[PDB]
Amino acid sequence: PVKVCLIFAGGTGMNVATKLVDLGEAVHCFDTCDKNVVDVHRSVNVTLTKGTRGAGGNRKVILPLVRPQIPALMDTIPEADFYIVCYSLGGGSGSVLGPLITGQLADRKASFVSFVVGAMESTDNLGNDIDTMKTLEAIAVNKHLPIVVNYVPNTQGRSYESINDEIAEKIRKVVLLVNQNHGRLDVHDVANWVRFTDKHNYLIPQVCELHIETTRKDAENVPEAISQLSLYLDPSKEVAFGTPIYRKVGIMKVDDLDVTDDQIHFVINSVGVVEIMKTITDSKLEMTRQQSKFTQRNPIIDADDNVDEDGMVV
Ligand SMILES: Nc1nc2c(ncn2[C@@H]2O[C@H](COP(=O)(O)OP(=O)(O)O)[C@@H](O)[C@H]2O)c(=O)[nH]1
Ligand SMILES: [Mg+2]
């Protein structure tokens, strides 16, 4: 089984994919149309679904069209010791394909994390965010498995180019983490970090946040940490901080040119998902208020107007 499989879905998904082209065969893209297919995508895997050809937008409309086709997509995905799934919560295709695929990985009893974007353009985007987050929490519950995600809100003002750019970087860091070439760091360890419910049975499988941090201080400030996993380049600087239920260390190799940071900390928690939802729901609400506070003029035809079948008023 390959070391890591990288799944992207939808527009955002493939846009983030173009920056990870150098990983070639490890990258698998999926969309409902080719709207976002560029040239650097031939260096990687690409699959589009039938019947759909890129419309919504609408997840309710896309789901039943793509559901039957999932078995087939799964076949285009080899066994892996870890997976990364990436897509937007805001659109219609990524926010369907992604969770559908996520559900299959969970039946592979696989070890995986997800990178998702909070789209913030419209009450469509916002509404979709909520539904997809809700979807992910239902899968967690039904499959009894934490659904671990790095959440990136499209902060007002900031360019998608920029937002995509940091997601790419965070993905590399996870690719490093699971590149199996560390000291003390087992493949079984990594599974136990991200699938903490398998051994910690008193804990509740739910949607969790993944925090990636390059300082000990930054990691400690992650609230109500559940499951930590640290990489050190200088083993001496190793410190056990915070209060996670699960903690595991590995050591990095200096001759590894992947290593671009003195120390990386991968911290899963869940308490912060509440606020994410509060923000998103409050945004939708404030927009929705102005939407239904808008008023239009009365018509400029009335019942004295002779109107034919084509709408002609002569
Ligand atoms: N960060 C980021 N956000 C994007 C990008 N493209 C689109 N968006 C935002 O994400 C939402 C969904 O877009 P898209 O990924 O094309 O949806 P999908 O293909 O139907 O799954 C849009 O409404 C925008 O809010 C991107 O490349 N990066
Ligand atoms: Mg699209």
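Residues displayed in chain A correspond, in order, to Swiss-Prot positions 2-315.
Method on record in the header is X-ray crystallography, 2.6 Å.
Cβ from N, Cα, C; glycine included.
Summarising the annotation, Swiss-Prot assigns GTP binding site to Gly12, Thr13, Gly93, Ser94, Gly95, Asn165. Spatially close to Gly93 (GTP binding site) yet at least six residues away along the chain are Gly11, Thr33, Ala56, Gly57, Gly58, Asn59, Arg60, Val62, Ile63, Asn129, judged by Cβ distances under 8 angstroms.
The annotation that Swiss-Prot gives for the mutagenesis experiment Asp187 to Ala reads: Impaired GTP hydrolysis and polymerization dynamics. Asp187 (mutagenesis position) falls outside any helix or strand according to DSSP and counts as coil. Taking all protein chains in view, 12 other C-beta atoms sit within 10 angstroms of the C-beta of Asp187 (mutagenesis position).
As a published mutagenesis entry, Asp190 to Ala appears in Swiss-Prot alongside the note: Impaired GTP hydrolysis and polymerization dynamics. Reduces critical concentration for polymerization, filaments no longer depolymerize. Encased viral DNA stays at cell poles. Empty phage capsids are immobile, probably on PhuZ filaments. Cβ neighbours within 10 Å of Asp190 (mutagenesis position), excluding its own Cβ and spanning all shown chains: 16.
With a cut-off of 8 Å between CB atoms and residues at least 6 apart in sequence, the same chain places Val240, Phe242, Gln264, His266 near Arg217 (mutagenesis position), listed in sequence order. According to Swiss-Prot, the mutagenesis experiment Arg217 to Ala or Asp carries this note: Complete loss of ability to form filaments.
Annotation for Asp235 (mutagenesis position): same-chain Cβ neighbours under 8 Å, separated by at least 6 residues, are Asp263, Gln264. The DSSP secondary structure for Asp235 (mutagenesis position) is coil. Under its mutagenesis annotations, Swiss-Prot gives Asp235 to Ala the following note: Blocks filament assembly.
Where Swiss-Prot documents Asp263 to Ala as a mutagenesis experiment, the accompanying text is: No visible effect on filament formation, viral capsid movement capsid filling or phage DNA rotation. Mapped onto three states, the DSSP output places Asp263 (mutagenesis position) in coil.
Proximity of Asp303 (mutagenesis position) to non-local residues of its own chain (separation of 6 or more, Cβ distance below 8 Å) is seen for none. Reduced to three states, the DSSP call for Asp303 (mutagenesis position) is coil. The note that Swiss-Prot attaches to the published mutagenesis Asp303 to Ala is: 60% loss of ability to form filaments.
Contacts of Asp305 (mutagenesis position) defined by a Cβ separation under 8 A and a same-chain sequence distance of 6+ are given as none. The annotation that Swiss-Prot gives for the mutagenesis experiment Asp305 to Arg reads: Complete loss of ability to form filaments.
DSSP assigns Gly93 (GTP binding site) to coil in the three-state reduction, outside any helix or strand. Note: the CA-CA distance between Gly12 (GTP binding site) and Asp187 (mutagenesis position) rounds to 34 Å. Ligand 2 lies under 6 Å from the Cβ of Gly12, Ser94, out of the recorded positions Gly12, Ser94, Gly95, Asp187.
There are 30 other CB atoms within 10 A of the CB of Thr13 (GTP binding site), with all protein chains counted.
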